[PDB]
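Okay, structure first, notes after.
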Amino acid sequence: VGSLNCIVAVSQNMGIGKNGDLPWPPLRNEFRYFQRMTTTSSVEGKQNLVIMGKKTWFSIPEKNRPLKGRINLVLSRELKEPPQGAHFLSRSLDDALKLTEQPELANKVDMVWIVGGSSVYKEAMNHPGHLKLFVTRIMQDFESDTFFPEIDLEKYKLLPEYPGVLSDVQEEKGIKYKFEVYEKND
Ligand SMILES: NC(=O)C1=CN([C@@H]2O[C@H](COP(=O)(O)OP(=O)(O)OC[C@H]3O[C@@H](n4cnc5c(N)ncnc54)[C@H](OP(=O)(O)O)[C@@H]3O)[C@@H](O)[C@H]2O)C=CC1
Ligand SMILES: Cc1c(Sc2cccc3ccccc23)sc2nc(N)nc(N)c12
């Protein structure tokens, strides 16, 4: 198992979701970017694992579920088995990560990507260790009911470049946004 990473897109007022969808209209290349980053494994013969909350799972369009070319793991304490189309089910972030050190998964998994939502991000972000955040800054306010947790800039350094990540501003449907990578090691 290699890197642990969170990936998110967030509005200027820290919003990530609204009524079970994104706060903004669909941004095709943003979804492409998320797909490219989470799918691509820096090793041969391995796959990345994506970990997500139950509400995130059911926010993804059925036709993109499971997220293809990745091992999909859902967090829930109410479900008794993985949802239709998912691969694994865990009861805590720790268990999901323990599960990666299993004989079963140990040698099939390259990167682990936490793909949301709020509570999964917060726990991963406050836990000691080496962690990167891939943050798409959506450069407007949007009405939101679910928020990204505070990024403590004392611990998380914004990297001045990162391979395979564009630095300049993008725009789709009249909404500008930018890609950022943060790293901590504590
Ligand atoms: N990048 C972005 O902009 C992203 C946006 N989104 C959007 O954000 C919102 C997601 O919402 P959010 O409410 O934060 O939901 P989550 O995806 O975190 O789902 C919450 C449910 O997941 C289970 N869960 C969460 N964490 C854990 C855990 N550590 N261990 C066991 N179970 C856990 C609980 O389910 P149970 O009650 O069954 O125990 C909880 O009720 C949606 O609107 C979605 O579209 C989602 C991802 C990224
Ligand atoms: C899970 C996710 C997605 S998938 C998704 C998540 C929530 C609602 C969606 C609605 C339509 C299509 C896809 C949806 S896009 C995206 N972008 C970044 N930078 N980070 C993420 N974690 C996601």
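Shown for chain A, in order and in Swiss-Prot numbering: 2-187.
Even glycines carry a Cβ here, placed using N, Cα and C.
Long-range Cβ neighbours of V121 (NADP(+) binding site) (same chain, at least 6 residues apart, Cβ-Cβ under 8 Å): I52, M53, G54, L76, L94, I115. Look at Swiss-Prot and you will find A10, 16-22, 55-57, 77-79, 117-124 tagged as NADP(+) binding site, backed by experimental evidence.
Around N65 (mutagenesis position), no same-chain residue six or more apart in sequence has its CB under 8 Å from its CB. According to Swiss-Prot, the substrate binding site annotation covers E31, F32, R33, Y34, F35, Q36, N65, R71.
The feature domain 'DHFR' is assigned by Swiss-Prot to 4-185.
While the structure shown retains the original residue, Swiss-Prot records the mutagenesis experiment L23 to F, W or Y with this note: Decreases affinity for NADP and dihydrofolate over 10-fold. In sequence order, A10, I17 constitute the residues six or more apart from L23 (mutagenesis position) in its chain with CB-CB distances below 8 Å.
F32 (mutagenesis position) falls within a helix when secondary structure is assigned with DSSP. What Swiss-Prot says about the mutagenesis result for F32 to R is this: Reduces catalytic rate 5-fold. Reduces affinity for dihydrofolate 9-fold; when associated with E-36.
In Swiss-Prot, a mutagenesis experiment is listed as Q36 to S, annotated with the note Increases affinity for dihydrofolate about 2-fold. No effect on affinity for NADPH.
Among the mutagenesis entries in Swiss-Prot is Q36 to E, noted as: Reduces catalytic rate 2-fold. Reduces affinity for dihydrofolate 9-fold; when associated with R-32. Summarising the environment of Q36 (mutagenesis position), the number of other Cβ atoms within 10 Å of its Cβ, over all protein chains shown, is 15.
When secondary structure is read from DSSP and collapsed to three states, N65 (mutagenesis position) falls in the helix class. Record note (Swiss-Prot), mutagenesis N65 to S: Increases affinity for dihydrofolate about 15-fold. No effect on affinity for NADPH. The unchanged residue is displayed.
Quoting Swiss-Prot on the mutagenesis of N65 to F: Increases affinity for dihydrofolate about 3-fold. No effect on affinity for NADPH.
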Recorded substrate site residues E31, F32, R33, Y34, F35, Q36, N65, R71, farthest C-alpha pair in Å: 18
For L23 (mutagenesis position), the three-state class that DSSP assigns: coil
Site with most surrounding Cβ atoms, counting all protein chains shown within 10 Å, from the binding-site residues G21, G118: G118
